[PDB]
Amino acid sequence: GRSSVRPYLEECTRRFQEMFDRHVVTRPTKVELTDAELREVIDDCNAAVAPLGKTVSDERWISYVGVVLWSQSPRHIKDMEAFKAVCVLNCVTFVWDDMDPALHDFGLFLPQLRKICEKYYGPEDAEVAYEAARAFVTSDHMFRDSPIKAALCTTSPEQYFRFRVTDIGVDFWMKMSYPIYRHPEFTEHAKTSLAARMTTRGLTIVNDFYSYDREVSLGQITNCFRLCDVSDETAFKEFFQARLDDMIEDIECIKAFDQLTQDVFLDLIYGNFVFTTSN
Amino acid sequence: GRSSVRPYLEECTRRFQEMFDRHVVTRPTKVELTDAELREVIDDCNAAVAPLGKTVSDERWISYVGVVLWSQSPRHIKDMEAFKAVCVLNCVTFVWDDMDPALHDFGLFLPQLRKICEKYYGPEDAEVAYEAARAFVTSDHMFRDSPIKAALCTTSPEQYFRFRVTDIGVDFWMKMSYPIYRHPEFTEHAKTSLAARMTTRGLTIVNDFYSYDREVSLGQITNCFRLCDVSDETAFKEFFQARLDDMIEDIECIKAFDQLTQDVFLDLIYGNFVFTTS
Ligand SMILES: [Mg+2]
Ligand SMILES: [Mg+2]
Ligand SMILES: [Mg+2]
Ligand SMILES: [Mg+2]
């Protein structure tokens, strides 16, 4: 009953798209990697997870990298080495998040993350990106089975989204993506985490809706829709409307930011939705 | 702008204390600096702000440093070099927030912050502390008269507190304070800024109430109580109770953290109340 949002899948997808068309208007665009770039990305991905003895096929990597291809802001890219680092860091932390946690060898993995950062970023940016990656995968480790997670995720939407600012990876995302754009204001918003805080709900609500069935079947509690009775059409749709209102207020405030910054923020939110709803 | 929360000053003070007595219980305790340590701190503060030309008296310094003496967690302190750094970094960024922006010389001030961090912290912590200080003062600068400040501060409690995570300085505070304690869990929560997100509303709500009259008289908008009509006793009491409920919910979640970490969070919120009402 509460095991599935399947009855709402089409309507909610329509409503998400309708909101974006009214409030963001500009559609997201795909980044094309040359086959050299893509093999380079994938090679780095393989080298970084090999110490954990894990093999991962090219097409699995390409499914992982799709979110980065779709959710950056191609208008504004200025550094494609930073872009590739984000492709790599995203994919390997994807692979890390999808392993038995008693296969997690930090001594083996963290230095691979540092090597990626040092390859693609300047000296200062390498440290910023690496600390963000370190802090993300460290958060993930220390909150498995944590009473803190249960408290933040079951108490209120406000407590849950506060947890997700880090846990969904959007602070990590912002802190390794600002070198792509070299835009002073965006760099500051990324480093204060305001960038992450402005985009967390737009990203998390979409992510949660389309992974609800999988996550609750796996016993996972990091999902906002577990806060309403999904089996109750009236309660579900009041909750979903509240989440839509959350996304709209965020997007309306995001438009107070400078133009380039707001472009990146909205391409992220809307691009993630497009990527999420594709094959 | 000609508004005031004076008619509620007593009752809100009593309501605040009562909430803390029921939900935190543990009293905050003042850190007493020896005479040598207070001198070392004032000397460092005076050095840091000497390049900006203007003078700060001992008594102002000591009024600034009191929030640090009261709002840390004394039973858990392990590193007093780190503690002194927070005294100095708090005081001088206070003085900087208190200056006409027309005199905000970053090229003079940022090396002084870096100097403080390099004297008191290990090399890794010194970069964390410095970067949070840099990000804090840079945020203050780019949001003065910025349309983003006006949109975040006037739209809803949620957008306003989202802005204050950085703007009230608690993220900076966490990221320079964790070396005081060398507690692994607290260090991570500081570095993910979860520590700052848990404590922002309890700090900001207290700070906003007791600075409201001052701030509205100066045309400042960074105060959540501008979001209700404080001249409407009925509206103010509903808004004030909403913010108490926010503090209570946060405090109750804070107690799900490990025992040392939660002591630090709650001593910070409760000690800030004590210092503000002192
Ligand atoms: Mg995860
Ligand atoms: Mg998910
Ligand atoms: Mg201020
Ligand atoms: Mg104030």
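To match Swiss-Prot, the residue numbers of chain B are left as they are there, and the shown ones run 14-291.
Even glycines carry a Cβ here, placed using N, Cα and C.
Residues annotated as Mg(2+) 2 binding site in Swiss-Prot: B:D110. Neighbour density for B:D110 (mutagenesis position): within 10 A of its CB lie 13 other CB atoms from the protein chains shown.
Per Swiss-Prot, the feature Mg(2+) 1 binding site maps to B:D110.
As annotated by Swiss-Prot, Mg(2+) 3 binding site applies to B:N220, B:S224, B:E228, with the evidence given as similarity to another entry. Taking all protein chains in view, 22 other C-beta atoms sit within 10 angstroms of the C-beta of B:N220 (Mg(2+) 3 binding site).
For B:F107 (mutagenesis position), the number of other Cβ atoms no farther than 10 Å from its own Cβ, over all displayed protein chains, is 19. Quoted from Swiss-Prot, the note on mutagenesis experiment B:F107 to A or G is: Produces R-cembrene-A.
Per Swiss-Prot, mutagenesis B:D110 to E is noted as: No change in product (cyclooctat-9-en-7-ol).
The mutagenesis experiment B:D111 to E is recorded by Swiss-Prot, whose note states: Abolishes activity, no product. Within 10 Å of the Cβ of B:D111 (mutagenesis position) there are 10 other Cβ atoms, across all protein chains.
For the mutagenesis experiment B:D113 to E, the note given by Swiss-Prot reads: No change in product (cyclooctat-9-en-7-ol). Cβ neighbour count for B:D113 (mutagenesis position): 7 (other Cβ atoms within 10 Å of its Cβ, all protein chains included).
Packing around B:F149 (mutagenesis position) is summarised by its Cβ count: 26 other Cβ atoms lie within 10 angstroms of its Cβ, all protein chains included. According to Swiss-Prot, the mutagenesis experiment B:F149 to Y carries the annotation: Abolishes activity, no product.
Under its mutagenesis entries, Swiss-Prot includes B:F149 to G, H, L or V with the note: Produces cyclooctat-9-en-7-ol.
Under the three-state DSSP scheme, B:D111 (mutagenesis position) falls in the coil class. The Cβ centroid of B:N220, B:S224, B:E228 marks the Mg(2+) 3 site; residues of that chain outside this set whose Cβ lies within 8 Å of it are B:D221, B:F222, B:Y223, B:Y225, B:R227, B:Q233, B:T235, B:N236, given in sequence order.
Note: B:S224 (Mg(2+) 3 binding site) has non-local neighbours B:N236, i.e. same-chain residues 6+ apart with C-beta under 8 A of its own C-beta. When the Cα atoms are compared, B:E228 (Mg(2+) 3 binding site) and B:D111 (mutagenesis position) turn out to be 12 Å apart. Contact annotation for recorded positions (B:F107, B:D110, B:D111, B:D113, B:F149, B:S224) versus ligand 4: B:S224, each with CB under 6 Å from a ligand atom. Distance from the CA of B:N220 (Mg(2+) 3 binding site) to the CA of B:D111 (mutagenesis position) is 16 Å. Every protein chain considered, the tally of other Cβ atoms within 10 Å of the Cβ of B:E228 (Mg(2+) 3 binding site) stands at 16.
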